[PDB]
Amino acid sequence: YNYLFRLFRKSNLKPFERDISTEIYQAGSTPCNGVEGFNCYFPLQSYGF
Amino acid sequence: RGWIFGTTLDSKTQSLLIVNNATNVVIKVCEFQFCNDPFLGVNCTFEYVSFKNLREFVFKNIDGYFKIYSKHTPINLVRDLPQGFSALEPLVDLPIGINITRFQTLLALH
Ligand SMILES: *[C@@H]1O[C@H](CO)[C@@H](O)[C@H](O)[C@H]1NC(C)=O
Ligand SMILES: *[C@@H]1O[C@H](CO)[C@@H](O)[C@H](O)[C@H]1NC(C)=O
């Protein structure tokens, strides 16, 4: 689990753009206020190789 | 003496700092605790080191490269920008990778 990828973002990267921000993604009708919750998720995932 | 570029300018996400100190130019991309309101006296991922004076600069940010052009000239009518033509020539082409949307300049103060 020492390797990760980003599953969620506001928009696609431009070519050679890079992003290490950890803002919670709002997936739907309820805003997140800086924490995970109902319709609210941390943007990174791990492969578990 | 220099400029700051980024989105937030708060080190929760990345920003580009450029500073001149008369002996050198110093350039950084970082997320350390910088100034609350930037000035000078009279968590990193890139780093580099090198009114009669009209100094002119151009900045642009394309496909992860940040590009700088400049020119220096005297101006005998010092009061405002001169009416004649002159061309700026390239300085540097930096692989900094930031989504820049906002910027600020840096001043020496008492
Ligand atoms: C260190 O960098 C990370 C982003 O890579 C940022 O979350 C954190 O706020 C930075 N530290 C400080 C003191 O801002
Ligand atoms: C300018 O910055 C460089 C890098 O930190 C340093 O070596 C140099 O001594 C500085 N010049 C002055 C006048 O402080």
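Chain A residue numbers are taken from Swiss-Prot; in order, the displayed residues are 449-497.
Note: Cβ is positioned from N, Cα and C throughout, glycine not excepted.
Listed in Swiss-Prot:
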MUTAGEN   A:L452 to R  Increased resistance to neutralizing antibodies. Decreases HLA binding to NF9 epitope. Increased binding affinity to human ACE2
MUTAGEN   A:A475 to V  Increased resistance to neutralizing antibodies
MUTAGEN   A:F490 to L  Increased resistance to neutralizing antibodies and human covalescent sera neutralization
VARIANT   A:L452 to Q  In strain: Omicron/BA.2.12.1
VARIANT   A:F456 to L  In strain: Omicron/EG.5.1
VARIANT   A:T478 to K  In strain: Delta/B.1.617.2, Omicron/BA.1, Omicron/BA.2, Omicron/BA.2.12.1, Omicron/BA.2.75, Omicron/BA.4, Omicron/BA.5, Omicron/BQ.1.1, Omicron/XBB.1.5, Omicron/EG.5.1
VARIANT   A:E484 to A  In strain: Omicron/BA.1, Omicron/BA.2, Omicron/BA.2.12.1, Omicron/BA.2.75, Omicron/BA.4, Omicron/BA.5, Omicron/BQ.1.1, Omicron/XBB.1.5, Omicron/EG.5.1
VARIANT   A:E484 to K  In strain: Beta/B.1.351, Eta/B.1.525, Theta/P.3, Iota/B.1.526, B.1.1.318, Gamma/P.1, Zeta/P.2 and Mu/B.1.621; May enhance affinity to human ACE2 receptor
VARIANT   A:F486 to P  In strain: Omicron/XBB.1.5, Omicron/EG.5.1
VARIANT   A:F486 to V  In strain: Omicron/BA.4, Omicron/BA.5, Omicron/BQ.1.1
VARIANT   A:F490 to S  In strain: Lambda/C.37, Omicron/BQ.1.1, Omicron/XBB.1.5, Omicron/EG.5.1
VARIANT   A:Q493 to R  In strain: Omicron/BA.1, Omicron/BA.2, Omicron/BA.2.12.1
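Rounded to a whole number, the distance between the Cα atoms of A:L452 (mutagenesis position) and A:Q493 (variant position) is 6 Å. Ranked by Cα separation from A:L452 (mutagenesis position), the recorded positions A:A475, A:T478, A:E484, A:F486, A:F490 are led by A:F490. Using A:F490 (mutagenesis position) as the reference Cα, a 10 A cut-off selects A:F456, A:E484 from the variant positions A:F456, A:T478, A:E484. Counting every protein chain shown, the Cβ of A:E484 (variant position) has 11 other Cβ atoms within 10 Å.
For A:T478 (variant position), the same-chain residues that are 6 or more apart in sequence and have a Cβ closer than 8 Å to its Cβ are A:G485, A:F486, A:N487, A:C488.
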